[PDB]
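Enquirer: Have a look at this one.
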Amino acid sequence: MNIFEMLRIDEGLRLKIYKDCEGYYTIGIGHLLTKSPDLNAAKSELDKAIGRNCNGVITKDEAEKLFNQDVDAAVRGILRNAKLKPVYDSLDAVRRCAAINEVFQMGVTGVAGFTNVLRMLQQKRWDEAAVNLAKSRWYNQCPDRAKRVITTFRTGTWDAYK
Ligand SMILES: CCc1ccccc1
């Protein structure tokens, strides 16, 4: 088990655009296209992502290419954020996976707002952090996308994905 297998389980796979649990346009393995409510704006983002006219249906190797890019962006997003990096670096290996996973789903800005959860996690207060994350708008709207991630933060094991 690793970050990629973890996210393949949580995000699964779609080969055509859908609205995710926050209502935004998406494809592949949790690849957010845009926050715009216009399908065609999402469609332009996709063609620009792949480098061809799709028109909205991608292959497996292309989905996996996007996935690699998005995992990388999520890690870079953490390391470049002043709120996220010190908390991230205090975390053990498995919880670092849940952190990458959270940012991958929610984006850096959304996650960076969790001021108390960030403090709780850095002070190693696993129980309280998991409770506070379970009150997030992220969790209440994307329950089974988020559930195993919150459990992972609490336990620090891979058992939720087992
Ligand atoms: C709040 C989870 C988290 C912690 C550190 C870095 C990213 C995300």
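In case you wondered, yes, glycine gets a Cβ from its N, Cα and C as well.
Just lifted these from Swiss-Prot, have a look:
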type: MUTAGEN; residues: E11 to N; note: Loss of 84% of enzymatic activity
type: ACT_SITE; residues: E11; note: active site, proton donor/acceptor
type: MUTAGEN; residues: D20 to E or Q; note: Loss of 99% of enzymatic activity
type: MUTAGEN; residues: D20 to C; note: Nearly no effet on specific enzymatic activity
type: ACT_SITE; residues: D20; note: active site, proton donor/acceptor
type: MUTAGEN; residues: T26 to E; note: Complete loss of activity at neutral pH; covalently bound substrate
type: MUTAGEN; residues: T26 to H; note: Facilitates transglycosylation more effectively than hydrolysis; covalently bound substrate
type: MUTAGEN; residues: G30 to F; note: Almost complete loss of enzymatic activity. The enzyme is destabilized by 1.5 kcal/mol
type: MUTAGEN; residues: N132 to I; note: 5-fold decrease in enzymatic activity
type: MUTAGEN; residues: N132 to M or F; note: 2-fold decrease in enzymatic activity
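Show me how these features fit into the shown structure, please.
Expert: All protein chains considered, the CB of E11 (mutagenesis position) has 20 other CB atoms within 10 Å.
Long-range C-beta contacts of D20 (mutagenesis position), restricted to its own chain and to partners at least six residues apart, with a cutoff below 8 Å, comprise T26, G30, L32, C142.
In the three-state DSSP assignment, the secondary structure recorded for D20 (mutagenesis position) is coil.
With a 10 A radius on its CB, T26 (mutagenesis position) counts 20 other CB atoms from all the protein chains. Mapped onto three states, the DSSP output places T26 (mutagenesis position) in strand.
All protein chains considered, the CB of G30 (mutagenesis position) has 21 other CB atoms within 10 Å.
A C-beta separation below 8 Å, combined with a sequence spacing of at least six in one chain, links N132 (mutagenesis position) to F114, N116, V117, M120.
Look at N132 (mutagenesis position): DSSP puts it in a helix.
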